[PDB]
Protein chains: 2
Amino acid sequence: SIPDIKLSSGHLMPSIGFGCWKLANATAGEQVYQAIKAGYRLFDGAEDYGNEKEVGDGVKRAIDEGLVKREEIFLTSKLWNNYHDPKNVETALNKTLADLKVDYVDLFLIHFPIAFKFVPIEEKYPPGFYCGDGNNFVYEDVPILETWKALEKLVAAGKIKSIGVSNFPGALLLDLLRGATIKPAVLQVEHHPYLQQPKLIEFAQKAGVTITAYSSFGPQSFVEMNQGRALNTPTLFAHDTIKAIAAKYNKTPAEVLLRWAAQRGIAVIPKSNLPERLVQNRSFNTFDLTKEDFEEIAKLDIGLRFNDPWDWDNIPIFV
Amino acid sequence: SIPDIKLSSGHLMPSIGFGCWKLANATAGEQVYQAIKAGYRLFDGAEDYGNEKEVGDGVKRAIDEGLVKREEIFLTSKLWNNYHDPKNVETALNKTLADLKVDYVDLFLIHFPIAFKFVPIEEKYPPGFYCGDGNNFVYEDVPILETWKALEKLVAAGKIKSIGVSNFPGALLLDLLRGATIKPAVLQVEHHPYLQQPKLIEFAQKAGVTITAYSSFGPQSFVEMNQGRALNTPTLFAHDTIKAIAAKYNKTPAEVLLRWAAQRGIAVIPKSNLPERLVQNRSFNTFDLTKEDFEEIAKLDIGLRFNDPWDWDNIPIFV
Ligand SMILES: NC(=O)c1ccc[n+]([C@@H]2O[C@H](COP(=O)([O-])OP(=O)(O)OC[C@H]3O[C@@H](n4cnc5c(N)ncnc54)[C@H](O)[C@@H]3O)[C@@H](O)[C@H]2O)c1
Ligand SMILES: NC(=O)c1ccc[n+]([C@@H]2O[C@H](COP(=O)([O-])OP(=O)(O)OC[C@H]3O[C@@H](n4cnc5c(N)ncnc54)[C@H](O)[C@@H]3O)[C@@H](O)[C@H]2O)c1
């Protein structure tokens, strides 16, 4: 029932997944296990989420019970910013593999086009914004392509099935395509009605790169973290445009928000943090939006970005 | 006196220059020669402008009459898109040097972070958008850093004093700084009240990169090319905000537009196509805009870009 997308790598990737950012450690394993019982097969994780061992526990439990086999589960993880230097890339992936308790991850992404100074795993893990000097940000001179080639070698070694990037703007993705032997299979970016970036989506799709949207509910994820920008932003769940379209199809605003991406061939990985949302968030493909619906939703695009490294340390990723 | 800006390379660059884009071949020499007599010392040219031989004639005449010496002139040129493959960078630079009739250029910029297929000079020069296959765009898989390293060797060879880039968004500039041995001394970008990109400016200046603005009068240069977007755009010369401020100081809108950039440490290279403009375009540093003036002008920033490769072939530089 959940459609698969064939990546440029030749592997299939479920079009609807389960988001693991801020999935609490104490309950992450139980939540992943229940997600698997509910039919989810892709888990969007990251070294920075600091809960890969627990995500690994939930998957292992489902496998041990015979609910699924490892090859039926799609695990995505992401290389954190302190690990871009080629000599530390495999080290970080090995930590991910050991925590997830698997021999390979299905998709491994460069989390951000930012290279923090390396911090040894024994000193702090996950390091977050820590760069080895108190609260100061410290960076290292590692071009993206050096990190990409280190990843390409790890695909040849069988430790990663498909590789991609997250939080890359068009000029950067284009330059990487010039040096890549294995083309990035996935571009994972913030994508919701207030930040539609239609030209980025069009370029990447035409290049054969698959888009995975994150924060499909816009400000909501950041409101939950007390972010001022998101708290100040009218919710998409109560926006008249979204509500009118939902009422027209007798669907919920959340279903409209997910379908809007899905219908355009964009993969989604919503955070389903309540049993009812688990079902709601994988059952929305029951109606089609029309060109007019897309034109009405297109009016919400105001280029409002909630996940921005400019907020961390004025890092110019999106300027 | 035109203040100088000290570049990260150690060389001084006039903060006010004479733009050579669209300077007609038949009169370019005389115009450059008159600009020199009027006090201009920096000439912003490019292979794509197709008039470097004539710009060279104007500079040579002035040197031959003893008005200036080579060392007092700052010549900027730019590497066009078809010449990014390393082996073609020196040949393209040599063509520029032979046309300008000099042994070195003071500043050489990568014109766009775009790599068109190489076209021999004898086949077509300047090639513009021609890529060797009728009207089709054809590209080369040459990462920006390879091109940059080729430029660095040319600085070592004494053929270029300072190197830089043009039309680079923040993420791409940041990645280049990670691989660059000689840091880009200049970032030249479209810059006017409708496209302020304050964060990009702030990031580059803090990184020690000097900004050169082009199209300081906004839609005007593109209106002069029958461009649809520009023709349908309220001119900055009649915009109420600019008008009010020019009136307040008994300045022309053009002088306000140039000082707005200059007062913020940004170099300007206005195309002065009339004798009176020639004088005014380098004599506008006689007043300071106030914090409120800046605040008022900041309200015009709508992100309207007139020079966008997306219009050429949906090239994702700015998305
Ligand atoms: N690569 C990146 O930089 C990056 C950044 C952020 C998120 N992501 C990924 O994408 C995932 C999803 O994004 P997100 O976590 O920011 O949040 P989201 O937008 O999926 O959900 C945000 C919130 O909305 C609520 N919600 C979910 N389903 C709902 C429903 N049916 N009805 C009403 N409210 C509902 C929940 O409170 C939830 O926490 C993450 O868990 C992570 O895996 C990646
Ligand atoms: N790197 C790049 O991609 C790039 C692109 C475009 C231009 N440039 C450079 O920057 C220069 C300046 O930019 P531009 O030529 O696009 O336009 P501009 O904004 O300097 O001037 C545009 C037009 O306004 C008029 N003008 C000039 N001075 C005036 C004055 N005092 N009062 C009233 N009108 C006046 C002229 O008709 C002129 O053609 C170019 O000549 C070129 O050297 C670089």
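Swiss-Prot numbering applies to chain A: residues 4-322, in that order.
Cβ atoms here come from the backbone N, Cα and C positions, even for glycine.
Among the mutagenesis results in Swiss-Prot, A:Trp24 to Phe or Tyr has the note: Strongly reduced affinity for xylose. Reduces NADH-dependent enzyme activity by over 96%. The residue drawn here is the original one. Experimental mutagenesis at this site is recorded by Swiss-Prot as A:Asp51 to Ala, annotated: Slightly reduced enzyme activity. Marked as active site, proton donor by Swiss-Prot: A:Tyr52. Annotated substrate binding site per Swiss-Prot: A:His114, in sequence order. The annotation NAD(+) binding site is assigned in Swiss-Prot to A:169-170, A:218-227, A:274-284. According to Swiss-Prot, the mutagenesis experiment A:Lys274 to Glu carries this note: Reduces enzyme activity about 1000-fold. In Swiss-Prot, a mutagenesis experiment is listed as A:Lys274 to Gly or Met, annotated with the note Reduces affinity for NAD and NADP. Here the residue is the original one, while Swiss-Prot reports the published mutagenesis A:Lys274 to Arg with the comment Increases affinity for NAD. Strongly reduced enzyme activity with NADP; when associated with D-276. In Swiss-Prot, a mutagenesis experiment is listed as A:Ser275 to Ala, annotated with the note Decreases affinity for NAD and NADP. Among the mutagenesis experiments that Swiss-Prot reports, A:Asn276 to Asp is described with the note: Increases affinity for NAD. Decreases affinity for NADP. Strongly reduced enzyme activity with NADP; when associated with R-274. Looking at Swiss-Prot, the entry for mutagenesis of A:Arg280 to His says: Increases affinity for NAD. A mutagenesis experiment is reported in Swiss-Prot for this position, A:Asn310 to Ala or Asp, and the note states: Strongly decreased affinity for xylose.
Feature map: annotations from Swiss-Prot on the structure.
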residue	record	contacts (Cβ under 8 Å, 6+ apart)
A:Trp24	mutagenesis position	A:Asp47, A:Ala49, A:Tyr52, A:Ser224, A:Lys274
A:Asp51	mutagenesis position	A:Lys81, A:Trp83, A:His114, A:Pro129, A:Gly131
A:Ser169	NAD(+) binding site	A:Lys81, A:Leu112, A:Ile113, A:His114, A:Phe115, A:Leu190, A:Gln191, A:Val192, A:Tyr217
A:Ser275	mutagenesis position	A:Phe21, A:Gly22, A:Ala38, A:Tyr43, A:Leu281, A:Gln283, A:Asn284, A:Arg285
A:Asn276	mutagenesis position	A:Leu26, A:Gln34
A:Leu277	NAD(+) binding site	none
A:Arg280	mutagenesis position	A:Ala257, A:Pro273
A:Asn310	mutagenesis position	A:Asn170, A:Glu193, A:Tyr217, A:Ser218, A:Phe225
Open item on the list: For ligand 2, list the recorded positions among A:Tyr52, A:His114, A:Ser169 whose CB atom is within a distance below 6 Å of it, in sequence order.
Closed with: none
Open item on the list: Taking ligand 1 as the reference and 6 angstroms as the Cβ limit (strictly under), which recorded positions among A:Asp51, A:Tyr52, A:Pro222 are close?
Closed with: none
TODO: Mind telling me which of the binding-site residues A:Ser219, A:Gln283 has the densest Cβ neighbourhood, counting other Cβ atoms within 10 Å?
DONE: A:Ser219
Task: Other CB atoms, at most 10 A from the CB of the residue listed as 'active site, proton donor' - done: 21
Task: Conformational class of A:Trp24 (mutagenesis position) under the three-state DSSP mapping - done: coil
Task: Cβ neighbours within the same chain of A:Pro222 (NAD(+) binding site) - under 8 Å, at least six residues apart - done: A:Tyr197, A:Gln230, A:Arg232, A:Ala233, A:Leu234, A:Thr236, A:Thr238, A:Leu239, A:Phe309
